[PDB]
Amino acid sequence: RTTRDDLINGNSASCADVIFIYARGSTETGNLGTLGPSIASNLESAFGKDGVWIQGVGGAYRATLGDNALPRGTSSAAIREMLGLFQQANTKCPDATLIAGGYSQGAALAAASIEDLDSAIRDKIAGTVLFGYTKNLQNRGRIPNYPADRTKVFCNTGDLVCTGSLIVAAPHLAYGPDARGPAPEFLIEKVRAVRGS
């Protein structure tokens, strides 16, 4: 459901081929919130339940609404949490292909963490999806230090956070269809591009 800790819980003698690290939006529950479970179910269908590990960003990431106003669009403690999960993936399962995503504050968090990541780990992230990306205007639709071809941004018309504001309007809450279809589609395609079939 809304909490998945497959990387933390997983046996390193039986690593998955694909590890997905996902950060939820402000005020959302568990470590996957509203969109993450939808993405996860579609990744399990493509790779098999034992072929993919789903890991939400929990721990120090409290998804507090006010932290959207901080410099990087989230807290330093949250960035450290997400960086630590990428590092854990790299150490536990060195041969796994990584994929990532985030919604709202979680999109800012994914972007900041990927910017700060050691390059050798960053380069293992085959694709990243961002919904309601609160730094979309500021970062010109990119994740710093990360290629555009591996990035997919979902920013609805009328979602004010995508145009430089912090006001939450109805289109910000309308990413369900993207999470069910085009987002997992993109992630699956980017994994298959590097792993084959």
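Numbers in chain A track Swiss-Prot; the residues on display, in order, are 33-229.
When the header is checked for method, it gives X-ray crystallography, 1.0 Å.
Using N, Cα and C of the backbone, Cβ positions are placed for all residues, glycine too.
What Swiss-Prot says about this one:
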MUTAGEN   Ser58 to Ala  Severely decreases activity on p-nitrophenyl butyrate
MUTAGEN   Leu97 to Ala  Increases activity on p-nitrophenyl butyrate
MUTAGEN   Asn100 to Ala  Increases activity on poly(ethylene terephthalate) (PET) and decreases activity on polyamide 6,6
MUTAGEN   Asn100 to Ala, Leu, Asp or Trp  Severely decreases activity on p-nitrophenyl butyrate
ACT_SITE  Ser136  active site, nucleophile
ACT_SITE  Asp191  active site
MUTAGEN   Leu198 to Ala  Increases activity on p-nitrophenyl butyrate, poly(ethylene terephthalate) (PET) and polyamide 6,6
MUTAGEN   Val200 to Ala  Increases activity on p-nitrophenyl butyrate and poly(ethylene terephthalate) (PET)
ACT_SITE  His204  active site, proton donor/acceptor
MUTAGEN   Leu205 to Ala  Increases activity on p-nitrophenyl butyrate and decreases activity on poly(ethylene terephthalate) (PET)
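All features noted in Swiss-Prot, drawn onto the structure.
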{"residue": "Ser58", "record": "mutagenesis position", "contacts (Cβ under 8 Å, 6+ apart)": "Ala95, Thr96, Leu97, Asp99, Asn100, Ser136, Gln137"}
{"residue": "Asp191", "record": "active site", "contacts (Cβ under 8 Å, 6+ apart)": "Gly164, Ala201, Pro203, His204, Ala206"}
{"residue": "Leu198", "record": "mutagenesis position", "contacts (Cβ under 8 Å, 6+ apart)": "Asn100, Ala101, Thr166, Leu192"}
{"residue": "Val200", "record": "mutagenesis position", "contacts (Cβ under 8 Å, 6+ apart)": "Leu192, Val193"}
{"residue": "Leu205", "record": "mutagenesis position", "contacts (Cβ under 8 Å, 6+ apart)": "none"}
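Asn100 (mutagenesis position) has a Cβ environment of 19 other Cβ atoms inside 10 Å. Counting every protein chain shown, the number of other Cβ atoms lying within 10 Å of the Cβ of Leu97 (mutagenesis position) is 13. Cβ neighbour count for the residue listed as 'active site, nucleophile': 32 (other Cβ atoms within 10 Å of its Cβ, all protein chains included). Reduced to three states, the DSSP call for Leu97 (mutagenesis position) is helix.
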